[PDB]
Amino acid sequence: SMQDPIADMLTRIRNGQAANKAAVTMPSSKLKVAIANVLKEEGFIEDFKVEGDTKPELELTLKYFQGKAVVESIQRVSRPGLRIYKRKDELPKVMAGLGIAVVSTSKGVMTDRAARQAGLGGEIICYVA
Amino acid sequence: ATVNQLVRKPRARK
Amino acid sequence: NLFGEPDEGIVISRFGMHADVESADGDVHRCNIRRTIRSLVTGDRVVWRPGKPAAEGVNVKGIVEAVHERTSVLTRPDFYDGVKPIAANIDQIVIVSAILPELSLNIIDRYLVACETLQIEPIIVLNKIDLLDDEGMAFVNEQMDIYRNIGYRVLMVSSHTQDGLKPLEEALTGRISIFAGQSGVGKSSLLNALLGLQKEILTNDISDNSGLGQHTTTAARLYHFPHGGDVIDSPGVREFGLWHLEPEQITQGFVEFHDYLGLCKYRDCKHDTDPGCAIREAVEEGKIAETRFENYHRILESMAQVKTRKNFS
RNA sequence: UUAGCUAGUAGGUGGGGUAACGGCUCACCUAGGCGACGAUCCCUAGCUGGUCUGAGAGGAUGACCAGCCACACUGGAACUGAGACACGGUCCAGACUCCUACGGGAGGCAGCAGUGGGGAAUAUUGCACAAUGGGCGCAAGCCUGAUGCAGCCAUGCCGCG
RNA sequence: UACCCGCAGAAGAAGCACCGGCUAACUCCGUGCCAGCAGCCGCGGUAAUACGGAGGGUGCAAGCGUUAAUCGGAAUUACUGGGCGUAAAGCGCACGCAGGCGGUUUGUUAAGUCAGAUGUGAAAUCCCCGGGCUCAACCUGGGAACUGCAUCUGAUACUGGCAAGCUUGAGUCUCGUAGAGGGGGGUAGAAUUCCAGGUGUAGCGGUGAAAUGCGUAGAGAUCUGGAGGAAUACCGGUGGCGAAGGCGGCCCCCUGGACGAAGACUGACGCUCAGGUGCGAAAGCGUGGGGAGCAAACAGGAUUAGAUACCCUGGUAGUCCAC
Ligand SMILES: Nc1nc2c(ncn2[C@@H]2O[C@H](COP(=O)(O)OP(=O)(O)NP(=O)(O)O)[C@@H](O)[C@H]2O)c(=O)[nH]1
Ligand SMILES: [Mg+2]
Ligand SMILES: [Mg+2]
Ligand SMILES: [Mg+2]
Ligand SMILES: [Mg+2]
Ligand SMILES: [Mg+2]
Ligand SMILES: [Mg+2]
Ligand SMILES: [Mg+2]
Ligand SMILES: [Mg+2]
Ligand SMILES: [Mg+2]
Ligand SMILES: [Mg+2]
Ligand SMILES: [Mg+2]
Ligand SMILES: [Mg+2]
Ligand SMILES: [Mg+2]
Ligand SMILES: [Mg+2]
Ligand SMILES: [Mg+2]
Ligand SMILES: [Mg+2]
Ligand SMILES: [Mg+2]
Ligand SMILES: [Mg+2]
Ligand SMILES: [Mg+2]
Ligand SMILES: [Mg+2]
Ligand SMILES: [Mg+2]
Ligand SMILES: [Mg+2]
Ligand SMILES: [Mg+2]
Ligand SMILES: [Mg+2]
Ligand SMILES: [Mg+2]
Ligand SMILES: [Mg+2]
Ligand SMILES: [Mg+2]
Ligand SMILES: [Mg+2]
Ligand SMILES: [Mg+2]
Ligand SMILES: [Zn+2]
């Protein structure tokens, strides 16, 4: 059902980016904040706010160029049916280093560019292309 | 198509 | 390749991919045919070469190179098949029928029209006559006396009784004969009583229905008389191909109607709806039976329903 | 288109056993053991370091080199010895061949070549212990068809005219 | 022996395959869908660069072609990296074990994973830089590689386990609404056929046209009355309900799910499903009933070349109920 909420998060982002929606909302969690805050610090989105404490509701502000999709495509990589893990030297790049790959490690959620100075590996979340 | 299907039986090579 | 002696021989049968060719002495020798051959029938004299035996004494086939000219030919057209010749090079046809399952008269009439276009003399032969009574035999004899006034010889035989086989053989020597008929009319049984042929195959005989007949034996198989001549078996045929010529030739397809032409009122006549038809007056007189006259315009009304779509050779 | 298999089987006691632990073996006691994560049955196959193909992932295979296991006419058994259930040791049986005075005996080329035969198809019935390795001996020395060589086979690669 | 000196003279030392396209190279003659050619496409019956030969050329080379075998091309068993409305493919549907997977918050474990280190992954092969044999093949130095496994120390974001939770997932109650949902038992009135009676007369019936059939024992038609059987006009509609096949007169009884409103309440109790389990149009089968109408086989008459089918008059099984 909602068994991969990160894939449910990526579904709501990709639809509203293409359908010219100004802002979207979604149910919040601890992990969804730890991904959207990275995308805010990597120029893909604008802002995120939390609403509700017994029903945590996350909001995202979209981002356009002249009405053109900033996040062109995003690809869920690991999944509950098949887990994907890499080492500190097998971290894949997205568009030969243009896009970023969201990898969650023990030092928090960061990119593969940020994992070079960290020197760790773990679970690939999504290819932010 | 599902990876979990191929755990029970792999792809049948002719 | 590597063919043998060009010589003249008689083709026994036809099998599509190959054919059975009898030599000049009585040797059964199967041969295939040339790609440029347009048609090959049963009992057609050909030019052929018997290949070359690979093993000494054991040959597989030869080839049939050329086809000689036809004396006669039996061409009958068909829907979506075209005009196809069945047999050729013959002098006499023997129409063979039986009282079971049916004895029709319209099956008799259109072989008469065909034989007038081939200059061949057909002979009416009835089989299975032992199953009727003398009241029934006299009525069928009365129906065949009409076919005796018109000049055709009528011999009424039976295979399981051997009646009248000896007068049937006297007029049949020295000629080849097609035993034409419908399905299950006693064609193969009369082949057994006349020839004395090899009883180890002796035929395929399955004709068992509720009120119908089955055509078990195939197109034509060649054999020889003890005196002289050849036999040609016929399929069980229920077809009538009249795509050949004009209905002026239908007037020529009947014997006694020759001498009554040029006697009607007009120079052209349909002979059904025209007032003063002298042919129709001859039927009303009783010199021509009305069974033949009603079947005659049934032939003409059959050409009103066969002609409908179109067919041309 | 193999779903149930298994009674020395699974476990325990005690005795015996081997160089060592152990149903390895024996009496007794218990009824468990294995198995849809493929037991069991059938068919096929020496395995691996590798070779080849492929951008890679994979795929096919296991000749020459090296490692290990099995086997030495077929089957079974034990002795000897530190080490074998023993390729050129023995014993028994079977199969085949040879010798014979008819009663008996002899033999194991999957060692080097080589013959017969099979198959589309694969070699000289060669030289040497000079070197290397090994065996024996205090060493000298001897032995080694391992190996070092040579010939044949355009069989492959590479180089030249 | 390699190696080296010296002698003589181009003297001793080049072939095979192809030539329509794929695929590098074009003309001529002979032959006449014959002979042949060929991996594919397909060439050749009177002008064939495709057959045969000649001329000339091309591609290779002391080798060149052919055949057989493996992988690649083939993303043509698709993990990387395929599809299932109609090209091959979503079980007829449903329940559900094992199995896979799982909301959200905190703590804990450090299992999975990640970081570091140790031991090990024989040599040879392959790769990197070298050396040597005149060169190359080949031989060889060291390094890398062998993406493996085991152990130890760490990090705790995610997955897993434990612990405590939370409510939006999924459930529970109440008040209600709609429905051909199923099963069981009654009941209604047309229509069909049969039977009884009455009035009434020469055809009825059937088809394109006729015939079989029925009827002066009075058919048919009409009316009265009765019996039996099966189905429910109109309502009735891309209308409703049910997991699906399906389900239709009315009424009662038993009973299943669906949906809406307002709150209260349990606290992930969930999704999914190989075997397994049940339902499942009609035909058909077993046993015993039942019998109008319709109707395989079959009977009869037209049709026809034959009619087996079509058309018509009849008619058994079956259609009905229980098991
Ligand atoms: N009682 C009787 N039966 C006969 C007579 N002649 C032939 N029959 C039977 O009729 C049947 C048909 O004979 P058959 O010759 O096979 O007929 P056909 O016409 O050759 N058939 P097909 O069309 O297959 O070739 C056979 O069973 C045969 O025994 C006869 O005179 N009397
Ligand atoms: Mg016959
Ligand atoms: Mg013990
Ligand atoms: Mg060797
Ligand atoms: Mg070895
Ligand atoms: Mg041994
Ligand atoms: Mg032994
Ligand atoms: Mg030996
Ligand atoms: Mg040998
Ligand atoms: Mg041989
Ligand atoms: Mg070209
Ligand atoms: Mg050629
Ligand atoms: Mg020419
Ligand atoms: Mg060379
Ligand atoms: Mg092949
Ligand atoms: Mg592939
Ligand atoms: Mg496809
Ligand atoms: Mg299809
Ligand atoms: Mg379905
Ligand atoms: Mg602590
Ligand atoms: Mg090594
Ligand atoms: Mg090394
Ligand atoms: Mg090396
Ligand atoms: Mg060099
Ligand atoms: Mg957790
Ligand atoms: Mg009624
Ligand atoms: Mg509570
Ligand atoms: Mg039955
Ligand atoms: Mg019927
Ligand atoms: Mg029944
Ligand atoms: Zn006239």
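The residues of chain C that appear here are 34-346 by Swiss-Prot count, in order.
Header entry for method reads electron microscopy, 5.2 Å.
Using the three backbone atoms N, Cα and C, a Cβ is placed for every residue, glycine included.
As recorded in Swiss-Prot, the features of this protein are as follows:
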- C:104-273: domain 'CP-type G' (DOMAIN)
- C:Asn160, C:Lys161, C:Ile162, C:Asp163, C:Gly214, C:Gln215, C:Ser216, C:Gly217, C:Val218, C:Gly219, C:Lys220, C:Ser221, C:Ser222: GTP binding site (BINDING)
- C:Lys220 to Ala: Reduction in GTPase activity, 38% of wild-type kcat for GTP. Strong reduction, 5.2% of wild-type kcat for GTP; when associated with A-221 (MUTAGEN)
- C:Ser221 to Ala: Reduction in GTPase activity, 22% of wild-type kcat for GTP. GTPase activity not stimulated by 30S ribosomes. Strong reduction, 5.2% of wild-type kcat for GTP; when associated with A-220 (MUTAGEN)
- C:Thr250 to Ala: Loss of GTPase activity, does not dissociate RbfA (MUTAGEN)
- C:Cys297, C:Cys302, C:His304, C:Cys310: Zn(2+) binding site (BINDING)
I'm trying to understand the geometry here, so how far is the Cα atom of C:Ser216 (GTP binding site) from the Cα atom of C:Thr250 (mutagenesis position), in Å to the nearest whole number? 9
Filtered binding-site residues, from C:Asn160, C:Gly214, C:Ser222, C:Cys310, whose Cβ is under 6 Å from an atom of ligand 24: none
According to DSSP, does C:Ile162 (GTP binding site) fall in a helix, a strand, or coil? helix
Fill in the CA-CA distance, C:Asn160 (GTP binding site) to C:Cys302 (Zn(2+) binding site), as an integer in Å. 39
Within 8 Å of the Cβ centroid of the Zn(2+) site residues C:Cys297, C:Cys302, C:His304, C:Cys310, which other residues of the same chain have their Cβ? C:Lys298, C:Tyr299, C:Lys303, C:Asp307, C:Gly309, C:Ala311, C:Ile312, C:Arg313
